Amino acid sequence: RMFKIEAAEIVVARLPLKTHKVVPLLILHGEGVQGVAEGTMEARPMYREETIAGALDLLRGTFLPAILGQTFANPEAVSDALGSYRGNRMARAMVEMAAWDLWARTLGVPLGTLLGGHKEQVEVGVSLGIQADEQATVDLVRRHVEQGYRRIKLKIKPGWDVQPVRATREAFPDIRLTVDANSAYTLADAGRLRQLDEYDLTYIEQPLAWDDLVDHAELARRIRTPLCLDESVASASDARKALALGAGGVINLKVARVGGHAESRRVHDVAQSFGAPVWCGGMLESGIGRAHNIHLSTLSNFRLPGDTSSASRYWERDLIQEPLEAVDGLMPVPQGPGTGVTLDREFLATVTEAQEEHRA
Amino acid sequence: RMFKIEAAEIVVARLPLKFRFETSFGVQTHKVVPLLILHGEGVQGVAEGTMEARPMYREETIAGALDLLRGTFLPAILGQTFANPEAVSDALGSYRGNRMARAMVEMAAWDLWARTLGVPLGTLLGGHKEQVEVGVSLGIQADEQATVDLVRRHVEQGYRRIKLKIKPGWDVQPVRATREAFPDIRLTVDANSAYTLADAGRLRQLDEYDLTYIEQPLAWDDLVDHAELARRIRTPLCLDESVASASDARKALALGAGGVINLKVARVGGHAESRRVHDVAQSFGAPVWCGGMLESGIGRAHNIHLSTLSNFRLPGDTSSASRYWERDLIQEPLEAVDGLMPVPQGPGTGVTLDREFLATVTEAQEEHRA
Ligand SMILES: CC(=O)N[C@@H](CCC(N)=O)C(=O)O
Ligand SMILES: [Mg+2]
Ligand SMILES: [Mg+2]
């Protein structure tokens, strides 16, 4: 039945990397259970527009007062109770995603299962930064191929793109290879990006501006390598517009950027209706976010590998009791209700910068 | 010569609002006025934030923006020396969005720079009108022969365009009422961002009421649906929320998403970018008009100066200050007569903070130095 949101905690952690990362968490309490979600907004707006200070002020001053004490039928009803406000999708996603976890836990049912997924494991890829030269790129690719990753992504930039890609594909004729172009190109670079075409990249990720679709559509007329959109798809209607315009043929789907699981499933279904795949993007999540990501990724149109690689690659020690470790390019879905993971409250306390509790 | 920003003050004020301003996204009765003052070369520049405490008109918030100013933009400029505002704007870096926040810095920089030269702001932006045409934007009304109360009052004052705020389902009513009680005025609506393509049939109804345009009928972040809606109806569409940069304006116009842009200086990142938006629109043969954000006289003055550029060919929302506040934060009156608002004289914005009055309605203040 229906669920009442009785209380909420905001906990900001400073989690040591394997030098630190600020992890904002929301915990929603109701019906004897709790839901947890992780904010992916940063202190300054670098990947996208939101910030921790804007987001938390929005939570504590607006979203939380709107839902505390109220009774809801499902997470969609929780989101609807916030809906006047414009943008701020990552802030919204904190509430929406904690709601999904809480709801799922009142039912005793895994999150992915309620979203309609039925994979027990999800394929994972790996992201490589810019290396000093070709052979150094190939060596690191060769390592990750031997570890069993199912997709290799190379970071590229003007002056360093065809070379790493050429050297890599020469050494690995059949692997799934992609590049992250990190909005560093313009339409003048069309001829240079077109030189990648002979290397059969599965896609080039967001080569032009972060909030553009229109110029992406033009670039896609000039090269044959498929484009993948990231920051410019923040909703199902964006997804529709991107695919119908021919802005790309693949979507990097990040649950929090689009406002949470319900809207993420909509992006996923829109893309599928165009027969375009999505894959799960990553944002250096602690185990809370990683676990939400893994559950979302069990949906059937996540047909390319996702950035939900091992937590040990990022954190000396994670915020959850359960280890999220990929083996042979496969990450298992964590067992249990909701996300299937559990905050380690004592460890969390040792790295808590700040916390607060709100009631009705 | 170059200028050095030696210090910066953030001053947050609150002013009561004379009329109740409904709109499709809420109802507003007060206004928070975040001010930025930059100090250098013995003068100061002042600009006013147009972000709200909660993201209702658009995505930015006061808390987010002030935090961004104090933690990032101000540190990046304080103690630095610049050739022009463009250089200041370039020193803020590569952060994404947050145009209104940037605009506080950029517009204050323009005022400061204008004041070092002793030249009016408008003049330095290329404008040479000495007064600007203005209309009024009215909030949500009551019926066919009693919505005209608020409109009668404004036509008697000579406002050059009347703009009715609307929403579902309060649109063809309020307009019908107004248009035969007053069959000849330039009339428009602010469909304010509330409809979808589903409602196209409802909006083609407005075509028989002879509007200059329908403002932002569909989603605040959309251009593609607008382009489609424009094919289906004869009334020009005006974009507001959807155009936050010059490249946005180019994409909107190339797509045919609108034929008119409501240019809000702060929404697009400040004066330089507004000049660019202005010039892109003109190159497509589309006019702009100056939008409003319930500004104190600091923001209203900046708007009047920008409005002196030549593609501001439709009346703006820059109505008389005394409509809004019992008392403004500046010493000078900014009052239109017969739909004409004169350009306030002096260097930069040509207006001046009334520091004593501002202190009685300040709720926050901080000073930042190198
Ligand atoms: C936020 C927005 O609704 N404000 C008014 C501006 C007119 C007046 N408010 O200055 C507008 O019509 O744009
Ligand atoms: Mg990527
Ligand atoms: Mg408006």
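Numbering of chain B is taken from Swiss-Prot, so the residues present carry the numbers 6-375, in order.
This deposition comes from X-ray crystallography, 2.3 Å.
Heads up, the Cβ atoms here are built off N, Cα and C, so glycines get one too.
Copied over from Swiss-Prot:
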- B:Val48 to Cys: Loss of activity; when associated with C-120 (MUTAGEN)
- B:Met56 to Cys: Loss of activity; when associated with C-65 (MUTAGEN)
- B:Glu65 to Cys: Loss of activity; when associated with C-56 (MUTAGEN)
- B:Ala68 to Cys: No change in activity; when associated with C-72 (MUTAGEN)
- B:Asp72 to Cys: No change in activity; when associated with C-68 (MUTAGEN)
- B:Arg120 to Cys: Loss of activity; when associated with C-48 (MUTAGEN)
- B:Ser142, B:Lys168, B:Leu169, B:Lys170, B:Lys269, B:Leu299: N-acetyl-L-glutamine binding site (BINDING)
- B:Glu149 to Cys: Retains 88% of wild-type activity; when associated with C-182 (MUTAGEN)
- B:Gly163 to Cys: Loss of activity; when associated with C-343 (MUTAGEN)
- B:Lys170: active site, proton donor (ACT_SITE)
- B:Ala182 to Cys: Retains 88% of wild-type activity; when associated with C-149 (MUTAGEN)
- B:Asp195, B:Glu220, B:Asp245: Mg(2+) binding site (BINDING)
- B:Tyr218 to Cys: Retains 35% of wild-type activity (MUTAGEN)
- B:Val265 to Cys: Retains 39% of wild-type activity (MUTAGEN)
- B:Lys269: active site, proton acceptor (ACT_SITE)
- B:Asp343 to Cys: Loss of activity; when associated with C-163 (MUTAGEN)
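Sequence features annotated in Swiss-Prot and their locations in the structure.
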{"residue": "B:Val48", "record": "mutagenesis position", "Cβ contacts under 8 Å, 6 or more apart": "B:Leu117, B:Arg120, B:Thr121, B:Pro352"}
{"residue": "B:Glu65", "record": "mutagenesis position", "Cβ contacts under 8 Å, 6 or more apart": "B:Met56, B:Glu57, B:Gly102, B:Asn103, B:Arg104, B:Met105, B:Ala106"}
{"residue": "B:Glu149", "record": "mutagenesis position", "Cβ contacts under 8 Å, 6 or more apart": "B:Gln178, B:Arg181, B:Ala182"}
{"residue": "B:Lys168", "record": "N-acetyl-L-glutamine binding site", "Cβ contacts under 8 Å, 6 or more apart": "B:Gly140, B:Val141, B:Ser142, B:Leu143, B:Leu192, B:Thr193, B:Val194, B:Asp195, B:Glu220, B:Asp322"}
{"residue": "B:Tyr218", "record": "mutagenesis position", "Cβ contacts under 8 Å, 6 or more apart": "B:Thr193, B:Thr240, B:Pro241, B:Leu242, B:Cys243, B:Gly263, B:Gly264, B:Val265"}
{"residue": "B:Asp245", "record": "Mg(2+) binding site", "Cβ contacts under 8 Å, 6 or more apart": "B:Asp195, B:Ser198, B:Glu220, B:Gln221, B:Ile266, B:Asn267, B:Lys269, B:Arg272, B:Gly296"}
Output, ordered by sequence, the same-chain residues six or more apart from B:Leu299 (N-acetyl-L-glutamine binding site) with a CB under 8 Å from its CB, or 'none'.
B:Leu22, B:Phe26, B:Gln33, B:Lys36, B:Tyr329
Would you list the recorded positions among B:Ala68, B:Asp72, B:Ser142, B:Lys168, B:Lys170 that come within less than 8 Å, Cβ to Cβ, of chain A, in the order they occur in the sequence, writing 'none' if nothing qualifies?
B:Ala68, B:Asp72
Report the nearest neighbour of B:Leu169 (N-acetyl-L-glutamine binding site) in space among the mutagenesis positions B:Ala68, B:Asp72, B:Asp343, comparing Cα positions.
B:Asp343
Comparing the recorded positions B:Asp72, B:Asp195, B:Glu220, B:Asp343, which residue's C-beta has the most other C-beta atoms within 10 angstroms in this structure?
B:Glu220
Nearest by CA distance to B:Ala68 (mutagenesis position): which of the recorded positions is it, out of B:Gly163, B:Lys170, B:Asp343?
B:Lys170
Env. residues of Mg(2+) site, Cβ within 8 Å of mean position of B:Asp195, B:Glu220, B:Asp245 Cβ:
B:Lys168, B:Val194, B:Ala196, B:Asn197, B:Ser198, B:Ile219, B:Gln221, B:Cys243, B:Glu246, B:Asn267, B:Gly296
Per DSSP, three-state class assigned to B:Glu149 (mutagenesis position):
coil
Minimum Cα separation from B:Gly163 (mutagenesis position), reported as the residue among recorded positions B:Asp72, B:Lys170, B:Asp343 that achieves it:
B:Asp343
Assigned element (helix, strand, coil) containing B:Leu169 (N-acetyl-L-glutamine binding site), judged by DSSP:
strand
Widest Cα span across the N-acetyl-L-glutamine binders B:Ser142, B:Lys168, B:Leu169, B:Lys170, B:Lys269, B:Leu299, in Å?
18
These are the mutagenesis positions: B:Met56, B:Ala68, B:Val265. Which one scores highest on other Cβ atoms within 10 Å?
B:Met56
